[PDB]
Amino acid sequence: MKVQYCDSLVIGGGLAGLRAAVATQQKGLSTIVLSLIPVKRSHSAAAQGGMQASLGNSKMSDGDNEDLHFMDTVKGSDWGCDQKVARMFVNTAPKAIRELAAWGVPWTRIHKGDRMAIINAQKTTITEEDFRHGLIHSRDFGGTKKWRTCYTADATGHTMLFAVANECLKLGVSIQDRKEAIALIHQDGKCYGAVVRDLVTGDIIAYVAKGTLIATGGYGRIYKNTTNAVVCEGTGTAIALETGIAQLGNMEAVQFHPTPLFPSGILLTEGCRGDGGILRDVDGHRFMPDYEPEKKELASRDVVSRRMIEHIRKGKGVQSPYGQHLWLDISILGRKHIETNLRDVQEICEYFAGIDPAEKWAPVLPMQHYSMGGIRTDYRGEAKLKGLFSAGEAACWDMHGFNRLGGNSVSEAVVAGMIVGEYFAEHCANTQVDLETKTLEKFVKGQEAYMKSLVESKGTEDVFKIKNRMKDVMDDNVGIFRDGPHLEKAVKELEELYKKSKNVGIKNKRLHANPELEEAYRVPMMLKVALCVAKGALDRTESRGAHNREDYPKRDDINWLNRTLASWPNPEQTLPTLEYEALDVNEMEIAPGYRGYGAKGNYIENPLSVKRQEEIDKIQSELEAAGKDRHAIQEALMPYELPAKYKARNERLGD
Amino acid sequence: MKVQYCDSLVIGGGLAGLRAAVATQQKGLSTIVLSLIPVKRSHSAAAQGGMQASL
Amino acid sequence: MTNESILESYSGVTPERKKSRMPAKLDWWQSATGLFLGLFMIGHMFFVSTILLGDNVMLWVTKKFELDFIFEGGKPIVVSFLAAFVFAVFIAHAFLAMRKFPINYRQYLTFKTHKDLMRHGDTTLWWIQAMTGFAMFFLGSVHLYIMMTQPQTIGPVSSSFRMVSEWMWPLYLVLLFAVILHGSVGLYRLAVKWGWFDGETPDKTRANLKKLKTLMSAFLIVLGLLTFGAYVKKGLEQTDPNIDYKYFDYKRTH
Amino acid sequence: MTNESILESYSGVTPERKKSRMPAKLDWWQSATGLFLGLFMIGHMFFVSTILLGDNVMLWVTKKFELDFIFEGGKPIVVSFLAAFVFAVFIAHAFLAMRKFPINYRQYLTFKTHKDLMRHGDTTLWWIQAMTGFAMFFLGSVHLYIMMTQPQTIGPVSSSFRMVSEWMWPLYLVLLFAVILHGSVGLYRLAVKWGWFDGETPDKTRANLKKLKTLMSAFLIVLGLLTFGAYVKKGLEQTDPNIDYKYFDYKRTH
Amino acid sequence: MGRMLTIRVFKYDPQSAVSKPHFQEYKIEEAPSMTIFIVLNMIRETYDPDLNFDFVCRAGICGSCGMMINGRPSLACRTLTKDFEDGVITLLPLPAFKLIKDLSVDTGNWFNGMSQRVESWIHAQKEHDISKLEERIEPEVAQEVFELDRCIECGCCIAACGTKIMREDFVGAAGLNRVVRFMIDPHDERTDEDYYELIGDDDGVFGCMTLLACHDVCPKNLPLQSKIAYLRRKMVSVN
Ligand SMILES: *Cc1cc2c(cc1C)nc1c(=O)[nH]c(=O)nc-1n2C[C@H](O)[C@H](O)[C@H](O)COP(=O)(O)OP(=O)(O)OC[C@H]1O[C@@H](n2cnc3c(N)ncnc32)[C@H](O)[C@@H]1O
Ligand SMILES: *Cc1cc2c(cc1C)nc1c(=O)[nH]c(=O)nc-1n2C[C@H](O)[C@H](O)[C@H](O)COP(=O)(O)OP(=O)(O)OC[C@H]1O[C@@H](n2cnc3c(N)ncnc32)[C@H](O)[C@@H]1O
Ligand code: HEM
Ligand code: HEM
Ligand code: HEM
Ligand code: HEM
Ligand SMILES: CCCCCCCCCCCCO[C@@H]1O[C@H](CO)[C@@H](O[C@H]2O[C@H](CO)[C@@H](O)[C@H](O)[C@H]2O)[C@H](O)[C@H]1O
Ligand SMILES: CCCCCCCCCCCCO[C@@H]1O[C@H](CO)[C@@H](O[C@H]2O[C@H](CO)[C@@H](O)[C@H](O)[C@H]2O)[C@H](O)[C@H]1O
Ligand SMILES: CC1=C(C)C(=O)c2ccccc2C1=O
Ligand SMILES: CC1=C(C)C(=O)c2ccccc2C1=O
Ligand code: SF4
Ligand code: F3S
Ligand code: FES
Ligand code: NA
């Protein structure tokens with residue numbers, strides 16, 4: 001038997017995984033990072049919008065602080081997030097930027113002077129003072145009133161990921177790629193590591209550690225149309241769910257982006273709309289104003305996506321051999337504006353769409369983008385399965401609720417990596433584990449048996465046809481608009497698809513470098529993941545954040561101010577087991593109210609919200625009058641935790 | 001902490017150690033042989049009298 | 001062998017535990033010598049082509065190198081040194097550049113395959129550099145020893161004699177194409193390797209240097225082919241068996 | 001580039017998944033060409049030294065190579081081919097043996113240090129082989145082009161003319177020591193490399209071949225130095241400006 | 001029909017004793033905006049699920065799909081069939097990298113090695129405080145570091161480099177570029193002598209033969225040509 005031991009095992013080499021690996025290595029814990037591919041190729045590298053953090057450096061950032069950021073995040077989540085976690089987040093975000101800055105991340109800087117700026121509420125000019133010069137800049141992104149999205153030109157994710165990966169190399173972390181975690185080792189409700197398959201040799205190896213962290217990214221590829229990389233299939237989520245102990249949180253909370261290139265799904269940054277981009281239909285008609293006379297194509301993403309789908313349903317969509325789409329017209333911004341400010345958008349359309357965005361229109365359509373759902377954890381990042389932690393998009397640390405804020409996901413990866421990294425490091429150093437060879441042997445022989453059975457199956461089903469059918473079902477039934485009747489149809493079919501997936505047969509019989517065999521065990525996992533999203537989408541009879549139930553348009557704060565928890569305790573069952581974790585309003589710093597975007601009074605008000613609201617107004621006013629800083633007031637409304645290391649306040653310009 | 005795991009650990013790379021290592025490896029047991037020096041330099045190499053066996 | 005060289009050989013570093021600077025010096029000299037031979041050939045192509053302007057010019061040039069304006073009819077021995085110096089540089093440059101040749105079956109195979117696959121200009125040109133350079137080991141050595149040991153036989157008549165009656169034209173013909181392709185490409189590469197003229201638009205600069213490279217080659221080839229024919233014809237017109245053409249030019253002013 | 005060559009380049013093996021046999025063929029030819037040049041030089045040393053037996057012998061030898069016994073006074077053009085053939089082999093051998101030179105600072109440094117440290121004969125001799133061989137790139141090329149392009153100027157008079165009046169003696173002097181040390185050591189090594197004469201007591205065989213090697217060198221050097229002086233003296237006695245020594249020997253039997 | 005494309009693919013499984021290097025052809029019908037990414041996946045899911053290849057972002061961002069497309073190292077996902085007036089596309093794995101199988105090579109581990117070799121990380125004595133204002137940097141300086149930091153380790157400049165094909169210890173274009181990326185970064189305190197100890201040898205900067213193939217195939221159009229030259233000048237002046 002092959003066994004590898006390390007104090008801290010990290011599954012996932014993206015921003016969250018690598019940063020967490022830094023936190024454990026820097027304090028003497030031997031740590032291994034497992035990854036499907038070279039770590040600096042993770043989906044994190046694709047980020048081009050930026051990272052949200054309240055620095056308050058630039059003119060449009062002036063006045064910004066933890067409180068403002070915190071609020072956008074909570075109201076953005078539609079109150080489905082753990083506000084305490086959101087506080088831990090907003091507070092640490094500033095120091096994540098600065099640390100990355102200290103590590104070489106080439107953040108775009110501010111320079112004294114006036115500049116051409118688009119506010120589309122006034123496409124006026126902005127002035128940056130001299131004392132702001134040389135500090136980290138920010139851009140308008142995510143719809144926040146305060147511009148706090150930091151960026152490194154148009155390759156933010158790229159540079160960020162490279163810095164963290166390089167720190168890992170500097171600290172001597174063990175990066176092992178082309179290695180896939182296919183199962184978690186656990187006994188008596190504690191995680192002891194993972195059974196891993198070497199994608200090249202095909203060897204099944206047991207990786208044991210005192211603590212295991214899953215930072216496997218999103219499960220976006222369970223949809224046919226998605227912005228995600230081809231490696232975001234949620235298997236990380238799956239192996240956690242397959243322990244029968246750990247739970248998945250809000251898997252039905254999937255977020256879509258409105259303007260990905262159709263049909264490839266290659267992202268066309270939000271800056272297109274923000275700078276003036278125009279959405280047109282089959283007739284070339286600018287339709288957003290029709291639906292949103294005020295904000296027009298500058299409405300919140302959530303809205304735009306819905307409108308685009310509505311318009312298409314009204315039969316005004318473009319007919320294409322890959323389906324219906326709409327048009328994105330950026331040409332009206334001028335050629336000089338594109339070749340300098342959107343020089344990267346011009347390359348995307350040429351290389352992949354075969355068009356010049358300054359001369360032609362780009363085919364677009366909303367598609368799956370971010371996964372709010374994930375392995376459920378406490379504020380420390382630990383799952384119900386002791387010793388198993390999760391961070392980043394793969395988790396449901398839950399600071400996103402039902403709508404993650406644009407710019408908050410890459411931010412969360414690094415931040416959670418820092419905070420969970422600490423808690424994880426502490427767990428590993430302090431906990432003491434009892435490793436039984438009998439158990440290691442059970443899990444390793446177990447997966448060897450499984451691989452063998454796959455290679456020997458005489459089943460007649462095709463893994464690809466099964467996989468493709470799954471992504472169609474998800475796209476057609478679990479997208480932007482959902483209704484009970486269709487969800488039931490989807491759940492039923494996904495469950496049937498799951499059963500047939502076990503009668504798959506593959507042509508290639510080898511155990512090493514076998515892409516066909518990879519699909520063989522992955523698709524079944526992807527199906528169990530899809531079932532949690534679909535079935536959870538069916539059972540949640542309300543419309544919250546990204547979850548829109550046509551048959552239940554109003555957000556139900558009475559019966560649904562909770563969190564969906566999925567599990568699969570019985571390996572023989574064919575549908576996920578759902579439970580709910582109620583969000584206690586009494587622990588909220590901000591009581592459930594209007595979110596800012598969309599219809600109004602579109603929510604069944606919960607009576608305890610009002611009571612709590614007063615409690616808030618009361619306590620706030622008394623201290624606010626008694627001469628008290630925003631800090632003391634915050635502590636009085638909702639005290640949160642933070643590792644000692646990140647407890648410090650964030651110095652800002654104008655302090 | 002550094003930990004190395006193998007099914008069969010052998011301390012000593014002389015005749016007895018290496019032969020025992022063959023017996024455990026040949027039957028699928030992952031085995032490690034630890035030695036102060038390169039195994040073929042063990043004192044066993046010094047023997048010049050011979051090996052007693054009733055052929 | 002010195003202790004330091006023993007220590008460097010066995011430790012991989014200098015006695016101060018630093019990497020040798022030899023590689024740096026070696027790299028420098030390879031370019032320096034390459035640059036010298038490069039410029040030398042440009043000039044050489046002109047001063048040798050003066051015969052297109054009449055024997056009086058050619059003869060005038062020939063005499064000045066022998067330091068005409070300092071000695072009687074000029075001491076040819078001057079050219080002997082001038083040649084010895086170029087020969088040495090020639091040797092040194094070959095010795096240093098030689099390090100860059102593919103040097104075994106695998107290297108040669110994989111690089112040749114790659115070149116044909118790539119169909120990439122600057123890569124293909126380097127192959128030419130390697131080839132021509134290797135060819136000159138033989139072609140260049142011949143010419144250099146004669147000029148060095150028979151300096152008094154340079155002239156419109158004498159040179160034309162060797163060119164034809166001594167069968168140098170075949171060698172000369174080939175060496176002409178060799179040294180010019182080698183030298184001009186080597187100069188072009190020398191420029192982009194050190195980036196002397198990069199500036200703010202290196203891409204534009206490089207593009208120019210490439211056109212420049214080609215032009216220089218064409219010019220020198222045409223000029224060289226003309227000068228070639230010149231020497232050839234004259235030699236072919238030296239029919240009198242009573243005239244000593246080899247030393248005819250020398251036999252004018254000692 | 002062929003598919004097989006693409007496949008070999010990228011896979012490291014032939015299409016049958018076997019290692020190329022080129023290395024074997026390349027090794028063979030290097031020895032073959034080395035062996036040919038080796039033997040050729042032994043013979044060459046004799047046929048060129050015939051001048052110690054009088055101009056009539058030398059002249060007699062010279063004429064036979066031009067296939068005297070088949071043509072009028074013998075067609076010198078025969079020697080042109082004889083030379084072209086040796087030149088080609090000469091080129092080929094250098095091209096193959098060249099692969100064996102140290103080729104960068106590190107290799108050169110560590111090997112030189114090692115040699116000086118080892119004070120080991122056969123190792124030191126290889127260094128000589130490398131050196132002399134490198135030197136001949138220049139020295140050998142010169143001689144070979146002349147014999148090839150001026151075959152009608154071989155003879156006790158003519159050869160003596162070039163040796164002295166054309167200043168070849170300096171080159172000849174050096175090439176003599178070079179090609180002989182190179183060739184005899186190369187022959188010795190060629191024997192112990194393939195073990196043609198190993199037998200039951202290789203140690204005794206090798207010991208003999210070493211004494212043999214040295215002897216052959218001494219002999220050929222002395223002989224070569226004598227023959228050298230011969231050509232030198234005669235050339236130094238060609239004072240008549242009215243006599244055309246370069247083509248004197250040819251001007252006897254066309 | 002879109003026109004029949006003949007797809008010639010290099011196949012070889014070094015881990016299988018019975019496998020031998022050879023090509024295989026597939027007949028694919030061209031489609032609109034078709035890329036090699038689309039093609040390979042078509043082939044996988046319907047003609048031959050044996051074929052190995054690495055794709056991730058399928059958006060020319062990660063540098064995962066580098067391969068030889070008709071003799072030129074380039075990113076598969078960003079390559080359009082439409083650009084081949086012949087309909088004949090030949091695919092080879094990137095040379096100069098350990099071959100896993102077929103079109104799949106190991107670029108990731110070579111790069112991590114290259115990163116360690118050049119110590120690809122900020123070298124500073126004093127650790128700045130992450131709760132205080134970040135140190136100020138001139139926007140122009142930030143822009144420059146960014147330009148070189150854009151490298152996506154696709155491996156195309158390594159595979160395009162004949163030198164590296166011949167001498168495998170050559171640090172390569174990407175490696176040389178990495179040095180300059182830190183050289184011009186104010187945050188990094190290393191001096192020229194420091195960098196000399198890294199790439200100041202024949203396997204380093206002096207091993208470069210200025211073939212420039214790297215500069216001409218780099219999918220991110222990094223200023224390799226001038227930047228390599230910049231580094232050579234500086235390294236040849238140490239001492
Ligand atoms: C898709 C996308 C997302 C995105 C974005 C643009 C695109 C095209 N732009 C963003 C932006 O401008 N601002 C922002 O805040 N977020 C943006 N996002 C979303 C964001 O990039 C993600 O939320 C974030 O990158 C998630 O980071 P995370 O560290 O969690 O994950 P990752 O980068 O995807 O890496 C996952 C790693 O896990 C390994 N893996 C996965 N499964 C396994 C198994 N089974 N075994 C072993 N390893 C596994 C992967 O290899 C990978 O390295
Ligand atoms: C000394 C001697 C013994 C001997 C002999 C001649 C000499 C000079 N001739 C013999 C003969 O002709 N016939 C015969 O039957 N026996 C003869 N002997 C004795 C015989 O050689 C020994 O009994 C025999 O070789 C013992 O074999 P064994 O396999 O037990 O041991 P070894 O060869 O000494 O190797 C011991 C290995 O252990 C490693 N080692 C030791 N301590 C450590 C620690 N602390 N950690 C890790 N490794 C350790 C050594 O490195 C070695 O490889
Ligand atoms: C008068 C004749 C010669 C001229 C005009 C000349 C000139 C040059 C020039 C300008 C360079 C550029 C060097 C550099 O980049 O630093 C070059 C490169 C080169 N030369 Fe020559 N050269 C001559 C003879 C030779 C000879 C005899 C050899 C044989 C070994 C040779 C082999 C090379 C090689 C292989 C290169 C490439 C080196 C590299 O890429 O690093 N050259 N030469
Ligand atoms: C001090 C050194 C040199 C001297 C004195 C010199 C002199 C001459 C002279 C006078 C000629 C005319 C024909 C003759 O007299 O036989 C000639 C021709 C030529 N030389 Fe040189 N040369 C030198 C170095 C070189 C070098 C290094 C090369 C290149 C390897 C070279 C290549 C040629 C070629 C190809 C021609 C033919 C010109 C044509 O036909 O266009 N020379 N040289
Ligand atoms: C008529 C002249 C030459 C003679 C008599 C000759 C003969 C030989 C002989 C007998 C060998 C043995 C080869 C073997 O072991 O297979 C040898 C080795 C060698 N020769 Fe030459 N050679 C000649 C010219 C050259 C030239 C022009 C070069 C220049 C590249 C050269 C470079 C070498 C080298 C470096 C070796 C050692 C090869 C090894 O150790 O594998 N030789 N030569
Ligand atoms: C077919 C080829 C060859 C022919 C026709 C040939 C012919 C001659 C002749 C006739 C001489 C006398 C002087 C003169 O005429 O200038 C001579 C001398 C000489 N040759 Fe060759 N040779 C050939 C190849 C070689 C080779 C390959 C080498 C070695 C690189 C060589 C080395 C020498 C030396 C050193 C002398 C001087 C003899 C002494 O002074 O002892 N020859 N050769
Ligand atoms: C470009 C100048 C090269 C500089 C010289 C030093 C480097 C090259 C020589 C060292 C390696 C030996 O090189 C070896 O030569 C033989 C020539 O018979 C080549 O042989 C191959 O090419 C030659 C020439 O196109 C073909 O006629 C032959 O059929 C083919 O098999 C080997 O593939 C090569 O690997
Ligand atoms: C023996 C013939 C060699 C065949 C030619 C090809 C291999 C050798 C050249 C390739 C490597 C370059 O070789 C490099 O040359 C320079 C000469 O200035 C040497 O320089 C060293 O030796 C020379 C000669 O004794 C000294 O004058 C000098 O002071 C010393 O530093 C380098 O230590 C060597 O590494
Ligand atoms: C470089 C050179 C030198 C050194 C000469 O002596 C000479 C003599 C006659 C024509 C051209 C030349 C010539 O070009
Ligand atoms: C090999 C050889 C050849 C080919 C000759 O033509 C010749 C002519 C005169 C003396 C010696 C020789 C001689 O040694
Ligand atoms: S430098 Fe260019 S070609 Fe080389 S790895 Fe980076 S992006 Fe790829
Ligand atoms: S192609 Fe190679 S030789 Fe130097 S110029 Fe680029 S790294
Ligand atoms: S798949 Fe990422 S660059 Fe091609
Ligand atoms: Na999530």
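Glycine too: its Cβ is placed from the backbone N, Cα and C atoms.
Packing around D:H44 (mutagenesis position) is summarised by its Cβ count: 14 other Cβ atoms lie within 10 angstroms of its Cβ, all protein chains included. As annotated by Swiss-Prot, heme b bD binding site applies to D:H44, D:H143, with the evidence given as experimental evidence.
Here Swiss-Prot flags D:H93, D:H182 as heme b bP binding site. Under DSSP, D:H93 (mutagenesis position) is assigned to a helix (H, G or I) in the three-state scheme.
Under its mutagenesis annotations, Swiss-Prot gives D:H44 to A the following note: Loss of fumarate reductase activity.
According to Swiss-Prot, the mutagenesis experiment D:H93 to A carries this note: Loss of fumarate reductase activity. Of all the Cβ atoms in the protein chains shown, 23 others lie within 10 Å of the Cβ of D:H93 (mutagenesis position).
Just so you know, the Cβ of D:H114 (mutagenesis position) picks up 16 other Cβ atoms within 10 Å once every protein chain is counted. Listed in Swiss-Prot as a mutagenesis experiment, D:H114 to A is described as follows: Slight reduction in fumarate reductase activity.
For the published mutagenesis D:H120 to A, Swiss-Prot gives the following note: Reduction in fumarate reductase activity. Note: D:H120 (mutagenesis position) has no non-local neighbours, i.e. no same-chain residues 6+ apart with C-beta under 8 A of its own C-beta.
DSSP classifies D:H143 (mutagenesis position) as helix under the three-state reduction. Sequence-distant neighbours of D:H143 (mutagenesis position) (same chain, 6+ residues apart, CB-CB distance under 8 A): D:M168, D:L171, D:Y172, D:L175. The annotation that Swiss-Prot gives for the mutagenesis experiment D:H143 to A, M or K reads: Loss of fumarate reductase activity.
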* When the Cα-Cα distance from D:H114 (mutagenesis position) is computed for each of the recorded positions D:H44, D:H93, D:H182, which gives the smallest value? -> D:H182
* D:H182 (heme b bP binding site): tally of other CB atoms within 10 A of its CB -> 25
* Structure fact -> One should report the C-alpha separation between D:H182 (heme b bP binding site) and D:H93 (mutagenesis position), rounded to whole angstrom, as 13
* Give the subset of the recorded positions D:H44, D:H114, D:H120, D:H143, D:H182 lying near ligand 9, defined as CB under 6 A from any of its atoms. => none
* Structure fact -> Out of the recorded positions D:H44, D:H93, D:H114, D:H143, D:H182, ones whose Cβ falls under 8 Å of a chain C Cβ are D:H114
* Structure fact -> Expected list for ligand 10 (Cβ under 6 angstroms, recorded positions D:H93, D:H114, D:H120, D:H143, D:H182) reads none
* Asked: DSSP on D:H114 (mutagenesis position), three-state: which is it?
  -> helix
* **Filtered recorded positions, from D:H114, D:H143, D:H182, whose Cβ is under 6 Å from an atom of ligand 14** => none
* Looking at the recorded positions D:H44, D:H143, D:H182, which have a C-beta within less than 6 Å of some atom in ligand 5? -> D:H182
* Taking only the Cα atoms, work out how far D:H93 (mutagenesis position) lies from D:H44 (mutagenesis position), in Å, as a whole number. => 18
* Asked: Three states by DSSP: which one describes D:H120 (mutagenesis position)?
  -> coil
